[PDB]
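Colleague: After the structure tokens below, expect a handful of questions from me.
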Amino acid sequence: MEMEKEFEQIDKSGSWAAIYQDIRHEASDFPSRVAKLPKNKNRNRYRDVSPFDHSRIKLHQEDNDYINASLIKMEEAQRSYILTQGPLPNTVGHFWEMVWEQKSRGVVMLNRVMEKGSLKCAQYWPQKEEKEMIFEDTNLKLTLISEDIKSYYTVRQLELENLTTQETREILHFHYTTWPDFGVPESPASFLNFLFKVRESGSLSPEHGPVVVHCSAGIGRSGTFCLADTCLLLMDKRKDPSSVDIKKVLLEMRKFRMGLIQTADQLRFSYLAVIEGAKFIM
Ligand SMILES: CCC(=O)Nc1nc(C)cs1
Ligand SMILES: CCC(=O)Nc1nc(C)cs1
Ligand SMILES: CCC(=O)Nc1nc(C)cs1
């Protein structure tokens, strides 16, 4: 079926939970043996969210190459994304090592450091120009260059230096700051505006490594971001845009990381975002 009318048909019939459970039942199951090794317990935020072995990002290190991060490679859309958990106190250096080694331009953050009164990720970037951060375990230096605070999101320019080689690179930090503590946003307008700002920066384009996107677990809000982006790109590429099937695209993405889209409300919000976004594109 088309999307917008499939949408009203699920709303009128109140069957979002049943649609979402079907997706959960059909989703791929691949091994995640490296994630479950005992030496990696303090590298995982949640025991039930792990990268598959076949698609995990490897750190260029011989001691321990593990990080909770997955490469989502979308063949028809010609887009790739790295989806990862919010960094932990003992993985902030690994996180920036990955950004460096994978040649990413942008980092997309969809959570606040504290939500619901608890810490959802480490404070992994510097908040003042004159107070830079050094990660001694991976030999990187990170400096805040500029910050632009808007009503729904903040964009930061960061400098990442590889202290071994003295090479430097500019990284863009796109921080969506207004996702509610509970539920999903009422309108997708600010989320779409944010997606378009990431696109306009070059951070999603083939001349760079894959964008790094995270929330707390790296599957819920993060899944919503890449699912909406890929569906809108396919609608621009194909002769028949009504042939884009959001459930099929989501199941393809779940071949590369488990659990993408965590609730039926997140599924409905993803439909809403793609529907509204397709009208603005034209
Ligand atoms: C330094 C040890 C190590 O894992 N080096 C690697 N280089 C590449 C390119 C992959 S792993
Ligand atoms: C303030 C940092 C910032 O917004 N940098 C951007 N560069 C481009 C190219 C778009 S936004
Ligand atoms: C389970 C998610 C869900 O049913 N959301 C809905 N929101 C409206 C407005 C109708 S159904």
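Even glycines carry a Cβ here, placed using N, Cα and C.
For the published mutagenesis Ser50 to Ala or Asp, Swiss-Prot gives the following note: No phosphorylation. For the mutagenesis of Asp181 to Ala, Swiss-Prot gives this note: Substrate-trapping mutant. The structure shown keeps the original residue. What Swiss-Prot records for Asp181, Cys215, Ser216, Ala217, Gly218, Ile219, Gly220, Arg221, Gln262 is substrate binding site. Here Swiss-Prot describes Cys215 to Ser as a published mutagenesis experiment; the accompanying note says: Catalytically inactive mutant; abolishes sulfhydration. The active site, phosphocysteine intermediate annotation in Swiss-Prot covers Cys215.
Quick one: where do these features end up spatially?
Modeller: Long-range C-beta contacts of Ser50 (mutagenesis position), restricted to its own chain and to partners at least six residues apart, with a cutoff below 8 Å, comprise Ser32, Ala35, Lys36, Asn44, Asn68, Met258. DSSP assigns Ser50 (mutagenesis position) to coil in the three-state reduction, outside any helix or strand.
Of all the Cβ atoms in the protein chains shown, 9 others lie within 10 Å of the Cβ of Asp181 (mutagenesis position).
Counting every protein chain shown, the Cβ of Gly218 (substrate binding site) has 29 other Cβ atoms within 10 Å.
The Cβ of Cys215 (mutagenesis position) has 27 other Cβ atoms within 10 Å, all protein chains considered.
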Colleague: May I ask for the distance between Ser216 (substrate binding site) and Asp181 (mutagenesis position), taken between their Cα atoms and rounded to an integer number of Å?
Modeller: 12
Colleague: Give me the Cα-Cα distance between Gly218 (substrate binding site) and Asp181 (mutagenesis position), rounded to a whole Å.
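Modeller: Approximately 16 Å lies between the Cα of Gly218 (substrate binding site) and that of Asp181 (mutagenesis position).
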Colleague: With substrate as the bound species and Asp181, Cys215, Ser216, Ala217, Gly218, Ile219, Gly220, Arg221, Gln262 as its recorded binding residues, calculate the greatest Cα-Cα distance and give it in Å as a whole number.
Modeller: 16
